[PDB]
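S.K.: My questions will all concern the structure given below.
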Amino acid sequence: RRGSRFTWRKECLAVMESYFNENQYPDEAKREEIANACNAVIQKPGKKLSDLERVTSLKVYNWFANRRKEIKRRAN
Amino acid sequence: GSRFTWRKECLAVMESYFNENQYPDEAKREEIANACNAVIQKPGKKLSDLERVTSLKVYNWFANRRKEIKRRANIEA
DNA sequence: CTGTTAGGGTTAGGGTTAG
DNA sequence: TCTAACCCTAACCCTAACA
Ligand SMILES: [Cl-]
């Protein structure tokens, strides 16, 4: 975990939250869908997405999981 | 004041460890803390809870140090 | 028997607060 | 002002409860 830390861009979070309200438990395929969705919003024309910037299904997973946890905790 | 303040000697000690490893575990942090206290400890005087060094404080400092460094890096870039 | 993952933890980067 | 303590949460580990 000592590597530089990834940041979710405001535009990705929108897609995320959109998909999150619909359903908070995306399956693998769904996560891939959301991943491509997010990438499509951030990729700059004419440039490939760096491996550090590209959203993967796993990032999406962890995001959902973490959010669920934060909510459950923030409900006392 | 009424907030914890790092004594120079303590900082020196901690820095000596920071240059070797920047992520000391609990046990190591105990060692470091005890080292610090030993130095700032005066005879026949119990160190007040505030000025007393603990593994948690060491932890906080190490983290803050790493972060300060990462800032200093971006400043020069 | 093989394979997934919820949700209980922890570690640590980038930033903000509080005294 | 100065910075120790804290906040948030990305990214992982672990085991029970499944399919
Ligand atoms: Cl931290």
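By the numbers in Swiss-Prot, the shown part of chain A spans 267-342.
Method of determination (from the header): X-ray crystallography, 2.9 Å.
The backbone N, Cα and C atoms fix where each Cβ goes, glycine too.
Copying in the features that Swiss-Prot gives for the protein in this structure:
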| type | residues | note |
| --- | --- | --- |
| MUTAGEN | A:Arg271 to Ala | Abolishes binding to telomeric 5'-TTAGGG-3' motif |
| MUTAGEN | A:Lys325 to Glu | Abolishes binding to telomeric 5'-TTAGGG-3' motif |
| MUTAGEN | A:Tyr327 to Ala | Impairs binding to telomeric 5'-TTAGGG-3' motif |
| MUTAGEN | A:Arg334 to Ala | Impairs binding to telomeric 5'-TTAGGG-3' motif |
| MUTAGEN | A:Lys335 to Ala | Abolishes binding to telomeric 5'-TTAGGG-3' motif. Confers binding to the non-telomeric 5'-GTGAGT-3' motif |
| MUTAGEN | A:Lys338 to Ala | Impairs binding to telomeric 5'-TTAGGG-3' motif |
| MUTAGEN | A:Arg339 to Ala | Abolishes binding to telomeric 5'-TTAGGG-3' motif |
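Each of the listed features needs to be described in terms of its position in the shown structure.
M.R.: A 10 Å cutoff on Cβ-Cβ distances gives A:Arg271 (mutagenesis position) a total of 6 other Cβ atoms nearby, all chains included. Secondary structure from DSSP puts A:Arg271 (mutagenesis position) in coil.
Neighbour list (A:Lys325 (mutagenesis position), Cβ cut-off 8 Å, at least 6 residues apart, same chain): A:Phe272, A:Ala301.
The number of other CB atoms found within 10 A of the CB of A:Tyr327 (mutagenesis position), across every protein chain shown, is 15.
Secondary structure at A:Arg334 (mutagenesis position), as computed by DSSP, is helix. Residue environment of A:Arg334 (mutagenesis position) contains 13 other Cβ atoms, counted within 10 Å of its Cβ in all protein chains.
A:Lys335 (mutagenesis position) is surrounded by 10 other CB atoms, counting those within 10 A of its CB over all protein chains shown.
A:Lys338 (mutagenesis position) is surrounded by 9 other CB atoms, counting those within 10 A of its CB over all protein chains shown.
Classification of A:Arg339 (mutagenesis position) by DSSP places it within a helix. Within the same chain, no residue at least 6 positions away in sequence has its Cβ under 8 Å from that of A:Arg339 (mutagenesis position).
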S.K.: I need the CA-to-CA distance for A:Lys335 (mutagenesis position) versus A:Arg271 (mutagenesis position), whole Å please.
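M.R.: Spelling it out, the Cα of A:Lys335 (mutagenesis position) and the Cα of A:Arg271 (mutagenesis position) are 20 Å apart.
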S.K.: Taking just the CA atoms, what is the gap between A:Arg271 (mutagenesis position) and A:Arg334 (mutagenesis position) in Å?
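M.R.: Between the alpha carbons of A:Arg271 (mutagenesis position) and A:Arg334 (mutagenesis position) there are 21 Å.
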